[PDB]
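Down below is the structure, laid out as structure tokens.
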Amino acid sequence: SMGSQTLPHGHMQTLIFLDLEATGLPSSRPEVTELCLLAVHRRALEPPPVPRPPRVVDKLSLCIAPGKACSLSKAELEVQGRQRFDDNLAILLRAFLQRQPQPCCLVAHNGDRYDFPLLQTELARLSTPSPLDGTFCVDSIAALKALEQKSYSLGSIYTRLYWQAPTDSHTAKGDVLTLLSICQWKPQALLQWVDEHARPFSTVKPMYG
Amino acid sequence: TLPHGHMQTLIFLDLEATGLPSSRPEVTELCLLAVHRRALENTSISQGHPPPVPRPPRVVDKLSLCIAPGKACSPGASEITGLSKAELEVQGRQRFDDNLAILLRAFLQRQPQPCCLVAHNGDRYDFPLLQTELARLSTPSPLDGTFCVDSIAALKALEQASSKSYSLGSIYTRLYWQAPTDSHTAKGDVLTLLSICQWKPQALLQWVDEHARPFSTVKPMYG
């Protein structure tokens, strides 16, 4: 069966649920102000109560000072001493990804239209090769539209699935956990959709140059 | 005068490990919450008896890593968490290695300095064990310029000023009249530790400033 149809890039061994905050919308040429990652091995994914997070999870959450003000705030990030999106941050990201079993796939809500192009732009500014260049990515809006076979905001999906209000809405810290919960609704089905739709992060076009 | 100046970042730290010290344990999970001094200082003043549990600051950096040990956990060491050696290996975790030190260093370098680790029983357990893990590596210590303090002594001082078990949960329940969430896990307890340290953040910061010592002076748990 499936003689001509195969996964594009094999089974993904790590899913990295990703959310970010930024100074504004694309035409403003925005900068990332917060980045939150939750890295889960596929085995941790191999009304309904809200699933508890897997016991083995790697997490990274960083606040990042932008060069220009938001439409978080630049001034408050600066009085908390936050540093820019820089080479040391790339070292950190590279070392964090290196601890994950490969292939690794980012999962971000609206990542295809926002988070992934923005991250591509931020990483392009740095001297060192992008640490995401061997990683894959998918957009969880597409995933949940496929699985629910309607708003596709993160909070609306969570309430539609779990019939209770989400926690800490519209913050990267809270929303990345909400994203994980939504992806644990049908975890085997989610993994299969991710395997089938993962694409190389290197093919993501920068938001701006 | 202050031994090492005013601390600009507090890094609340907890870890899971394979057993008690005589078992020559290894770290299986490391959880850090880095908070700038100003973020702690801006915490809403505790008022009322009990005061509300403080909300975590809006700006916190977080790192949480699971680590495969070389040896199995002791009986009952992974009960509450489920972080056995077999499970960490099933989920692809790597050992405590040079790349992990590089990761920790880059995380620390994003924090304003001077930076001070804060861990409950850190002087007798977390800090010596981390020193041992780092001593095996080929990198410099990533904690070479970082300070540390134990929050048991800190909260003993702060509760005596406002006035008895000093386990993390006992302190938190005494302060907030609520049971801590996800008790007796590094992931849960590091947040409980932050909440206790937000009770009286000005007095806590003053105590930390006066008692901070270099992590490099911490003696290894074992060699």
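Residue numbering for chain B follows Swiss-Prot, covering 5-167, 175-234 in order.
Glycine is treated like the rest: Cβ placed from N, Cα and C.
Record features (Swiss-Prot):
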BINDING   B:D18, B:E20, B:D200  Mg(2+) 1 binding site
BINDING   B:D18  Mg(2+) 2 binding site
BINDING   B:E20, B:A21, B:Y129, B:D200  substrate binding site
MUTAGEN   B:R114 to H  Reduces activity. Loss of endogenous retroelement metabolization
MUTAGEN   B:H124 to A  Strongly reduces activity
MUTAGEN   B:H195 to A  Loss of activity. Loss of endogenous retroelement metabolization
ACT_SITE  B:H195  active site, proton donor/acceptor
MUTAGEN   B:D200 to N  Reduces activity. Loss of endogenous retroelement metabolization
MUTAGEN   B:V201 to D  Reduces activity. Loss of endogenous retroelement metabolization
Proximal but sequence-remote residues of the same chain as B:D200 (mutagenesis position) (Cβ under 8 Å, at least 6 apart): B:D18, B:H124, B:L179, B:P191, B:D193, B:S194
Largest separation between Cα atoms (Å) of residues that the record links to substrate, namely B:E20, B:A21, B:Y129, B:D200: 15
B:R114 (mutagenesis position): secondary structure state under DSSP, collapsed to three categories: coil
Under 8 Å by Cβ from B:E20 (Mg(2+) 1 binding site), counting only residues of that chain that are 6 or more apart: B:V31, B:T32, B:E33, B:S82, B:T85, B:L87, B:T196, B:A197
B:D18, B:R114, B:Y129, B:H195, B:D200: the recorded positions whose Cβ falls under 8 Å from a chain A Cβ: B:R114
Inter-residue Cα distance where the pair is B:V201 (mutagenesis position) and B:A21 (substrate binding site), in Å: 15
For the mutagenesis positions B:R114, B:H195, the one whose C-beta sees the most other C-beta atoms within 10 angstroms: B:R114
Sorted by sequence, non-B:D18, B:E20, B:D200 residues with Cβ within 8 Å of centre, Mg(2+) 1: B:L19, B:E33, B:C35, B:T196, B:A197, B:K198, B:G199, B:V201
Flanking Cα pair B:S167 / B:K175, between which 7 residues have no modelled coordinates, distance in Å: 12
Cβ-centroid neighbours of substrate site B:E20, B:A21, B:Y129, B:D200, 8 Å, sequence order: B:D18, B:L19, B:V31, B:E33, B:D130, B:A197
B:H195 (mutagenesis position) and B:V201 (mutagenesis position), Cα-Cα, nearest whole angstrom: 10
Close in space, distant in sequence - B:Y129 (substrate binding site), Cβ under 8 Å, 6 or more apart: B:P25, B:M232
For B:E20 (Mg(2+) 1 binding site), the three-state class that DSSP assigns: strand
Packing count at B:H124 (mutagenesis position) (other Cβ atoms within 10 Å of its Cβ): 25
